[PDB]
Amino acid sequence: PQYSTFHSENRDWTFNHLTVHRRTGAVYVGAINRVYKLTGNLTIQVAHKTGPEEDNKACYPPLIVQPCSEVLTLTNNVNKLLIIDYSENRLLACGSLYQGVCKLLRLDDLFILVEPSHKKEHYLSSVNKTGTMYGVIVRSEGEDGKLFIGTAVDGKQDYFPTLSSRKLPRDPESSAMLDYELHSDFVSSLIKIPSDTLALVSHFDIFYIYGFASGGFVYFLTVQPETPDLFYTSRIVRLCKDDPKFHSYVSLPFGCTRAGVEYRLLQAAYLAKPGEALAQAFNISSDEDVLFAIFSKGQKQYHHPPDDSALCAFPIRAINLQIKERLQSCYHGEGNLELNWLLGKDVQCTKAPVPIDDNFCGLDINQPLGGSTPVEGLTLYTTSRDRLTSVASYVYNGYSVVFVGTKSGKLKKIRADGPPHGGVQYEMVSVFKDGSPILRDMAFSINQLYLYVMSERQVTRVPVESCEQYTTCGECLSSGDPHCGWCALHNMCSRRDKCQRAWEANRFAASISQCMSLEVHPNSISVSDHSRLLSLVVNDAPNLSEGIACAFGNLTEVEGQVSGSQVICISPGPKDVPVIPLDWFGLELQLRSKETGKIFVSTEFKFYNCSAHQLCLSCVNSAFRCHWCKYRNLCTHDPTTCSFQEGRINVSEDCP
Ligand SMILES: *[C@@H]1O[C@H](CO)[C@@H](O)[C@H](O)[C@H]1NC(C)=O
Ligand SMILES: *[C@@H]1O[C@H](CO)[C@@H](O)[C@H](O)[C@H]1NC(C)=O
Ligand SMILES: *[C@@H]1O[C@H](CO)[C@@H](O)[C@H](O)[C@H]1NC(C)=O
Ligand SMILES: *[C@@H]1O[C@H](CO)[C@@H](O)[C@H](O)[C@H]1NC(C)=O
Ligand SMILES: *[C@@H]1O[C@H](CO)[C@@H](O)[C@H](O)[C@H]1NC(C)=O
Ligand SMILES: [Cl-]
Ligand SMILES: [Cl-]
Ligand code: NA
């Protein structure tokens, strides 16, 4: 029962992030003091060292720019960001060490290509806590490359922008590597947290949980304290892929609701395709993007979110639409921009006869833009105690399958259907024996047979499917597991492509109705009536012509005669018939395929003892075919053994 696994070199060097190379299958783990490159089965190939190093967070600029007067401590370098830059066959890794500098590593050997560190913005943030920074690389065909990066700033609002866009030139040795995409006094590709907002509210900060590119936009999902107990707000922040001025900035709350509970604290997210049921539920094409998200109940307890948590789905289209409607109503002069932490105050929308296209990327007016009314997601599934902590999803055979990690190291497999049910958990695996919470980063092997999952101490490769755990066609085809069918002749629950000869008639059942059944006649015989010929019919069967054998429980196995779906077998002989405990005795009559060697169907077969009854009424009312011999004064299965034909009694009505 043991999956492939990789452990941290040390109990304090916890794992942070994880990514799999879509083309190579190479596995990259971002950890404290280490960046690891691993094989598919999690065999380490390269261990790139990133720490520890003597440092102090008070040291700004960093030690690599300036000598520091502060006392230094050997400091752990937390992986804050880990992203594959596919176009350029390299990996971007940014730690917490030295105010959050970054490295570019070559994919094959993790040899350092460059480490930008002369410019102020080359330092992303001194924050040493995971789950607070996220990046997205965007490189079209005619562009050298771009990096969007959002991060908590820890109150150092003048040191670090909370969101920005940087140059990711193709050439590693470019002097402009990681420079602001645009940098001027009052127009830059960056957002800074106003000093007045930290003054008003501390410890005000903005946490970037997830980010993604979809269509012509980038999206960041954030949590931050609300501004005039502490209440937090989870938001969708959108920008156009092509907008140095950051004029396209817009920000809406989001979350979801079910059964009298509001889930507003964002925990995790993952962009995927809908699957057929959600596509219909959402009225979108099956290859449009859907955001799968985990939220905890309420808007409080950010550092220790309630156990009560939910898996929700947001179609990107529904998001863009609610954003467009917001833009439109603002450019009609309705209401305010409503983004107090940034604008600092109430700013009124400006009416202007500008057409708001699907791909409107902002102007000078009416930006940045907030809003109060939340984007509501579709709640798929909820839990009450084993708090959900991560999420990944993909589509198998038109079914959206969602994997959800829990705080106790469990992995749930949810099958997504639209309303009215939403989602159905069809399995839960125990992944980490130590009960360690599952971290946010999960990723599939290149052909989606496995899902890589991590705790702070461990990376584990978990099979997407374990169909063989279902041992009857009934269990298999009612599990609700999209991967699982019944391999008829091998008596096995498996993937179609794992079932030999699946393409041949009735070899593979995809539906409970396609499960074989077995009819026997007669379905019961007198114990004294041995060596009977029985007629077995196999419903919904495949070719049996290779050969069939009949097994009478443990007692017997004889070669059957096969004609289509009909089998004829000889019942056990005198020595082999079972003895009855004092009226009958049941057992499973089974067919073994000679082609495969496996028992694949069964049904009950009963032996009875008419002699067991010693009174006419008892004999006659037997569940089995018994006859009372009036004169011989006994019960029998064979009426021709009564003394006279006149002695035969079959019904109780004429019992003496
Ligand atoms: C699996 O494990 C062995 C251990 O050395 C390794 O050689 C092999 O490359 C691994 N297979 C993969 C995932 O490529
Ligand atoms: C983050 O900073 C705090 C400051 O007190 C420190 O205690 C903690 O160990 C740090 N986490 C790291 C460097 O792993
Ligand atoms: C999606 O849903 C709406 C409402 O049912 C429908 O009018 C529309 O035609 C559907 N798809 C298209 C073509 O936009
Ligand atoms: C067959 O079944 C009987 C009980 O029904 C058992 O006592 C016997 O050991 C079994 N024979 C085997 C397993 O070969
Ligand atoms: C039928 O029942 C009688 C007892 O009523 C018993 O003596 C006889 O052995 C039974 N036949 C069996 C169990 O084979
Ligand atoms: Cl808290
Ligand atoms: Cl179900
Ligand atoms: Na069939």
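Numbering of chain A is taken from Swiss-Prot, so the residues present carry the numbers 36-263, 273-626, 629-702, in order.
Structure method, as recorded: X-ray crystallography, 2.3 Å.
Yeah, the Cβs are placed from backbone N, Cα and C, and that goes for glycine too.
In sequence order, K227, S230 make up the list of same-chain residues 6 or more apart from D193 (mutagenesis position) whose Cβ falls under 8 Å from its Cβ. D193 (mutagenesis position) falls within neither a helix nor a strand when secondary structure is assigned with DSSP, and so counts as coil. Listed in Swiss-Prot as a mutagenesis experiment, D193 to K is described as follows: Abolishes interaction with SEMA6A.
According to Swiss-Prot, the mutagenesis experiment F221 to A or R carries the annotation: Abolishes interaction with SEMA6A. Look at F221 (mutagenesis position): DSSP puts it in coil.
What Swiss-Prot says about the mutagenesis result for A396 to E is this: Abolishes interaction with SEMA6A. Cβ contacts within 10 Å of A396 (mutagenesis position), excluding its own Cβ and spanning all protein chains shown: 12. Under the DSSP three-state reduction, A396 (mutagenesis position) is assigned to coil, being neither helix nor strand.
A sphere of 10 angstroms centred on the C-beta of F221 (mutagenesis position) encloses 4 other C-beta atoms.
Flanking an unmodelled run of 9 residues are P263 and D273, whose Cα atoms lie 12 Å from one another. Flanking an unmodelled run of 2 residues, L626 and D629 have Cα atoms spaced 6 Å apart. A gap of 23 Å separates the Cα atoms of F221 (mutagenesis position) and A396 (mutagenesis position).
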